[PDB]
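S.K.: Can you read through this structure? Questions will come right after.
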Number of protein chains: 2
Amino acid sequence: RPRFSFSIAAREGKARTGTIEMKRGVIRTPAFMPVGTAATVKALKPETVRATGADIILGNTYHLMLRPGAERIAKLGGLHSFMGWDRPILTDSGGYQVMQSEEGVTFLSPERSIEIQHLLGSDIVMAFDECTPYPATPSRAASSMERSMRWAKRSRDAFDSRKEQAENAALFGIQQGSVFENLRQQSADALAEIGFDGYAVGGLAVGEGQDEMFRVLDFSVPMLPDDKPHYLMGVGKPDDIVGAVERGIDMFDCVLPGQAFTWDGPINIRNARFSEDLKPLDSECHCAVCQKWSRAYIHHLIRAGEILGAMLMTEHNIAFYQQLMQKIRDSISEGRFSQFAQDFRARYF
Amino acid sequence: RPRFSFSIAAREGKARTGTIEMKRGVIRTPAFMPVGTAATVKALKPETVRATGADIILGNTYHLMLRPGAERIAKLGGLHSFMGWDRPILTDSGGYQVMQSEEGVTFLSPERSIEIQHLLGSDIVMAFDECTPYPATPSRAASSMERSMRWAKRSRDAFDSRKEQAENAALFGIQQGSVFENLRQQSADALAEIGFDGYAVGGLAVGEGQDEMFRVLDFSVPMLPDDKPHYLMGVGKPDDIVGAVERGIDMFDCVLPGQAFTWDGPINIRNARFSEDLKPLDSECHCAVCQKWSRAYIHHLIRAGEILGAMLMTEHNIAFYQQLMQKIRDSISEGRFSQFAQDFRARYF
Ligand SMILES: CNc1nc2cc3c(=O)[nH]c(N)nc3c(CCO)c2[nH]1
Ligand SMILES: CNc1nc2cc3c(=O)[nH]c(N)nc3c(CCO)c2[nH]1
Ligand SMILES: [Zn+2]
Ligand SMILES: [Zn+2]
């Protein structure tokens, strides 16, 4: 397969569906990336993560840098070998989880972030950025944005200077700018000038609320190169994903999928009303959990603090997200995504 | 299949190998029964428990009686349906975990214990007994033993008076008597007079140490009917199992399989010497964990408090026990068990 190839198979308004081809596999887009904190997707074997339909997972660099150490994982064969996932892995750059000078952060520099991700053997490397607090003054937003762009250039150069990394991995840049249109535009132009394999929209999902996140996406995503993947970092709830895809986003990650997702909205399985409910978590869900166990059982397990409860809840939730992504992909492919988004919402809410 | 049929296919000294046929499946003996506390074998799906080679699991009545309640599980379809295990289940009677009058224990009577196990849908019901503290004075041992035998009769009658239970399930009686030969003999004769499907040796593995446990087994197991299964409750360590089989025991249960069993003895995977060990937990073990992950990875997981660490450690350990039982079964079948026991021990220690 190539190092990196993004192809758009179909479109509807700003939404797109297609594929990212990488040496370790193909990623169907719009994509949801389960989060593996500490070299594991919580409570799931990789084979289970893959059976839910995930094409790619996200590796949490900050934690790995602290344990087991990036150098140790490299000696051990790389993250893929270590945890037993052989498909693409995206690594964040560590800044975000760490939260200060122009050279980096003490507690990590653009150079050391890129090196750590290489040591982990990441397939999609994130540039090292400075996330901007919300809310932010225009001056402070600007300063932070500016630093990040400087750091994006340093990231690019560090990535390119490492031949095995440049030839086998991809590099994504991260747009910053808080909620300010002019700042987002300067950030997009600066990253397009440097040139990246894909473009993340950073600095959102940091307490601004869905209306303001969607308002910023409305002008920010069209500033990014159309022909490259658009990743919204840290999002999110099913409703957020649907609206983000409608605004041109292709890739997502979220941590925490007793809350269970259903097509009728989320439920909390700890609720006493589920103690004798023999129905599965969701009535339509095709996942193994919903094939085999009841609400009543999982209810008991979670209230009992049993590990099988977390295993089963997480498999379901990640399977639900994957099925959501599949329905978004299929509806765009068939040009009925706007109808799917309306039907989804009516029911979900 | 019949309600209950025990057949002995082969023998060597006091050791035996054969099968117990029950309506929900066949149990290969000598058998190890994984323990499901709170209607789950800790950190394992039932399909995983079965893939390790378990033929039967033990259900923990005391906990189930407290949550979710035996009546609730019955309404929900029985323990098998509830937790998704369709093979035989053995239930303890609850006394042991609860730890007082002739009628039962307040905090459970022979009658209520039998009824609860029926409500759970148990395949092998344990009589309700009074476990005797260790150490015990001869007088106190005797009194306790006597009560238990009285309670064994009440258990028998309660079981038999419930037609669906008597026709579909089996009842095991429990020998008591502390470490005193005369008391064990009175206990065995009293239970044989009542008549049971199988005979457990109770009151051991309660701090007496392996030498004294083996000394008591030496005279106690031959007192039980030869043609029925002999169950040693609560045992135990691999070395204990091997010596117990050599003394005529057919069935076992143990809770807690960072400790990992290997044919070279137990290891503690938390030990820093495993942080970069790429070997599997055990060099010969055929389980999925040893096929796929390293010591170094599981080491990281356990130290990180990750749930995948417990899942992987427990699958390995229960698979190891099952492989141990298989090698005991095969060696008796081939009349080389005493040689296997010696080779095992040399290596294990
Ligand atoms: C939960 N919301 C959220 N907003 C984010 C914003 C950023 C960001 O701006 N930059 C980087 N590197 N990471 C981010 C992350 C971690 C994504 O898992 C975010 N996560
Ligand atoms: C861990 N050692 C042990 N000794 C036991 C002794 C007894 C006993 O004497 N009677 C009953 N009912 N249960 C027992 C149990 C629970 C077995 O999981 C024991 N467990
Ligand atoms: Zn499901
Ligand atoms: Zn193993």
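Residue numbering for chain A follows Swiss-Prot; the residues present correspond to positions 11-109, 117-124, 135-284, 291-382, in that order.
Note that Cβ sites are derived from N, Cα and C of the backbone, with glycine treated the same way.
So Swiss-Prot lists these for the protein:
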- A:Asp102: active site, proton acceptor (ACT_SITE)
- A:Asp280: active site, nucleophile (ACT_SITE)
- A:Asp102, A:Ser103, A:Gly104, A:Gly105, A:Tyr106, A:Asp156, A:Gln203, A:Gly230: substrate binding site (BINDING)
- A:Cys318, A:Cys320, A:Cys323, A:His349: Zn(2+) binding site (BINDING)
- A:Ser103 to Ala: Strongly reduces activity (MUTAGEN)
- A:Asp156 to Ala: Abolishes catalytic activity (MUTAGEN)
- A:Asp280 to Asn: Abolishes catalytic activity (MUTAGEN)
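Each of these features: where is it, how hidden is it, and who are its neighbours?
M.R.: When secondary structure is read from DSSP and collapsed to three states, A:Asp102 (active site, proton acceptor) falls in the coil class. Taking the Cβ of A:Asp102 (active site, proton acceptor) as centre and 10 Å as the limit, one finds 26 other Cβ atoms among all the protein chains shown.
Residues near A:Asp280 (mutagenesis position) in space but far in sequence (CB under 8 A, at least 6 apart, same chain), listed by position: A:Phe42, A:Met43, A:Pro44, A:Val45, A:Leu68, A:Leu100, A:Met260, A:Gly261, A:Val262. DSSP gives A:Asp280 (mutagenesis position) a strand state.
In sequence order, A:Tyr72, A:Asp156, A:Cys158, A:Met260 are the residues near A:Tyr106 (substrate binding site), counting only same-chain partners six or more apart with C-beta under 8 A.
In this view, A:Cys318 (Zn(2+) binding site) is surrounded by 20 other Cβ atoms within 10 Å of its Cβ, with every protein chain counted. Secondary structure at A:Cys318 (Zn(2+) binding site), as computed by DSSP, is coil.
Using a 10 Å Cβ-Cβ cutoff, A:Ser103 (mutagenesis position) registers 26 neighbours.
When secondary structure is read from DSSP and collapsed to three states, A:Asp156 (mutagenesis position) falls in the coil class. Counting every protein chain shown, the Cβ of A:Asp156 (mutagenesis position) has 28 other Cβ atoms within 10 Å.
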S.K.: For A:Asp102 (active site, proton acceptor) and A:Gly230 (substrate binding site), what Cα-Cα distance in Å is obtained after rounding to a whole number?
M.R.: 14
S.K.: Other than A:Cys318, A:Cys320, A:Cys323, A:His349, which residues of the chain come within 8 Å of the Zn(2+) site, judged by Cβ distance to the Cβ centroid of those residues?
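M.R.: So the extra residues in range turn out to be A:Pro313, A:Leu314, A:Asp315, A:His319, A:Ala321, A:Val322, A:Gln324, A:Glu348, A:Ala352, A:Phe353.
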S.K.: Note down the number of other Cβ atoms within 10 Å of the Cβ of A:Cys323 (Zn(2+) binding site), including every protein chain shown.
M.R.: 23
S.K.: CA-CA, which of the recorded positions A:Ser103, A:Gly105, A:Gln203 lies nearest A:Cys320 (Zn(2+) binding site)?
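M.R.: Nearest in space to A:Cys320 (Zn(2+) binding site), counting only the recorded positions, is A:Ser103.
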S.K.: Quick check: of the recorded positions listed here (A:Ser103, A:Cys318, A:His349), which one has the Cα closest to that of A:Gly230 (substrate binding site)?
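M.R.: Out of the listed candidates, the nearest Cα belongs to A:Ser103.
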S.K.: Of all the binding-site residues given, namely A:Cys318, A:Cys323, A:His349, which is spatially nearest to A:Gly105 (substrate binding site) at the Cα level?
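M.R.: Considering only the listed binding-site residues, the nearest one is A:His349.
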